[PDB]
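J.: Got a structure for you, questions after.
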Amino acid sequence: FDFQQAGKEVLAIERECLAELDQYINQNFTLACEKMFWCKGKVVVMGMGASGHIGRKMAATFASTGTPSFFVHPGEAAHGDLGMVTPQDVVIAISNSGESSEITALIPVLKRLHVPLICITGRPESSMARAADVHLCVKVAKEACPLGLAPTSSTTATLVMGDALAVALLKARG
Amino acid sequence: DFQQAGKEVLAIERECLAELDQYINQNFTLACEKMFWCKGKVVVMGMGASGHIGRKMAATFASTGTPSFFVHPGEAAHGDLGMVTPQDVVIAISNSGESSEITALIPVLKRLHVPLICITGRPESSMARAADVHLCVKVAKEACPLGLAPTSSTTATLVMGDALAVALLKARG
Amino acid sequence: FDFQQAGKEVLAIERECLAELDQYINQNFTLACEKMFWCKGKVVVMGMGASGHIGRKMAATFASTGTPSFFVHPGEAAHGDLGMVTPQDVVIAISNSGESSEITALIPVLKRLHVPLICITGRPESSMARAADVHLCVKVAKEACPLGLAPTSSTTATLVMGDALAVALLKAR
Amino acid sequence: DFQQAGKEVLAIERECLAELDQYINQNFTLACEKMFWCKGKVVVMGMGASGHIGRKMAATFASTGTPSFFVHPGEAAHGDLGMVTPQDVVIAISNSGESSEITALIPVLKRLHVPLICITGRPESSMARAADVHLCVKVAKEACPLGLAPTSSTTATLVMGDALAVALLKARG
């Protein structure tokens, strides 16, 4: 009644957000699938919190699909200062905020390794979407959480977006 | 070709979600009630992909007013679930519903009197049977050519979890 | 001969640090054992980078020893505003630095929540060292790494110091 | 009593580390060499306690100049090791030396022509046998009364790791 009622609203809200995501699978999508396709190293995906947990499942998906990739936590990379990433790698930074500090701090280091940077953000005017060689936008219009305490639609949009990159590359390799 | 393949996946999944609204049935309510009265911690656990999602799930619960944490089934094998107590609530995530790791903890999880909630894709799975409440997330179509990696299923578990989080949040205020 | 030589020097450097640790198993150690012993909730362990991975194995050991406890990344709790930790929990913040921003950022919250705070650092004059209810020191004199690029002696001391809490608590029962 | 039990655990472990020196032998040199010429990534993996340490190990390798990262054996199963290429070097951590998960990755790993290094406490183990270079970390005495949680073996692996990181670092400029 009340509970089931509350659940379906969230579901409806996220299914509507996914229908809007259709437009964002555009040139940037293709463009990013190319940077990864020609990668002789590893696709390094990294993010914070919810994003981090998604970016994680994202890395496992790439790997089991023929795109070598691994997840790394921004905070952990800071110390070793991305000693796990080389010029041969391609980095995917995930953030809905687009203003995260951890990842933002790595920008200067990542930048001066001449490693391709792909950023998945919910705002094209963010400093990640900014500094990235290629920006993949996952902007959503409506959040399924009333107080916005936790990400819902944005989180799910990123997950699906990643699956579109995984399978896309898989097909590109015939 | 790329964008073509990318949208196909997006479509397939959006189609599977539309099928999910049915599973938000009485069980959903039932599960929300078991968790709503938990005085301990909502313990979420899973394997591989499920594990990754199950992690985001726990994080979402926490920031939502439902205290919870994630634990890997294998890790708790040695400790025999030393992190789980009677006043806790367990949410086992498993699409196969026949995961060995989790299956093993089942017995131990029962003689601890901990309300077990299972999120599976098979209503006739070992976990579905042994659980006090089973939350179904079955999907009819895979978005990956060789199912090398779960797609429609994993996203169905993610949104489902988001639906439990906010539901409970609204039940409070 | 040149590699074995190097490997053996590290082993020796860390062993000499463990001998300096005996002193630190003092009144604070027992003081922390008690705070954990009467905990009715969970022993929430949290750390960053190297400390985190150890704090991770630390929680697993506690749990498998009879001390209910889990790991949680400091930055992750930043979002949930520490929604996974309640007043009847006990927090163990690991940091050799003792000035880590993330952990420092949570202090105010932990404080304003009435949660027993135990800190494991390598400097008795750090923020969390002094901001904790019980500081467990793991200071080391010599670093096994030439450029200090990665923590070596301090990291291994924290692992042992933790193993020293799990077994002690265990025996206490 | 508490401090009494905390110091004994410390002694027992310090004793085991004193037994480790011997193992920092030829195999150590081999391991260091194959990792030194690695053009890809040093991929560390393990289960439970081993896993948490193998993690700090990867972090330590990286921050030291040895590009590396951790991956859970189970997770790698589904992707048939999609993370690893022929250009990589694998470090499998397992005290038991008979872990089912890691054993399964062996055939695949060999069929990739990737250099396999194993860190075990059992020279006669399956992964000790099937490895290109077995690095021994056997310990005579356990710090835990009921062996509910690894202690000496877990700590020996950690140090053995630190010894490869800095050893390789010094081998560089």
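To match Swiss-Prot, the residue numbers of chain C are left as they are there, and the shown ones run 10-182.
Just so it is clear, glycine is given a Cβ too, placed from its N, Cα and C backbone atoms.
Here Swiss-Prot flags C:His82 as Zn(2+) binding site, drawing on similarity to another entry. In Swiss-Prot, a mutagenesis experiment is listed as C:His88 to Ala, annotated with the note Shows 9.5% of residual activity compared to the wild-type. Where Swiss-Prot documents C:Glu111 to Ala as a mutagenesis experiment, the accompanying text is: Shows 62% of residual activity compared to the wild-type. One mutagenesis experiment named in Swiss-Prot is C:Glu152 to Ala, and its note says Shows 19% of residual activity compared to the wild-type. It is able to support growth.
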J.: Which ones, of the recorded positions C:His82, C:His88, C:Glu152, have a Cα no more than 10 Å from the Cα of C:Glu111 (mutagenesis position)?
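T.: Cα within 10 Å of C:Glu111 (mutagenesis position): C:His82.
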J.: Distance check, please: Cα of the residue listed as 'Zn(2+) binding site' against Cα of C:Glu152 (mutagenesis position), rounded to an integer number of angstrom.
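T.: Approximately 26 Å lies between the Cα of the residue listed as 'Zn(2+) binding site' and that of C:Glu152 (mutagenesis position).
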J.: Pop the Cα-Cα gap between C:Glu152 (mutagenesis position) and C:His88 (mutagenesis position) into the table, whole Å please.
T.: 34
J.: Check each of the recorded positions C:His82, C:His88, C:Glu111, C:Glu152 and report back the ones whose Cβ is under 8 Å from some Cβ of chain B.
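T.: Qualifying residues, whose Cβ lies under 8 Å from chain B: C:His88.
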J.: With every protein chain in view, how many other Cβ atoms are within 10 Å of the Cβ of C:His82 (Zn(2+) binding site)?
T.: 21
J.: Provide the number of Cβ atoms within 10 Å of the Cβ of C:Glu111 (mutagenesis position), excluding the reference atom itself.
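T.: There are 20 of them.
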J.: Reduced to three states, what secondary structure does DSSP give C:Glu111 (mutagenesis position)?
T.: helix
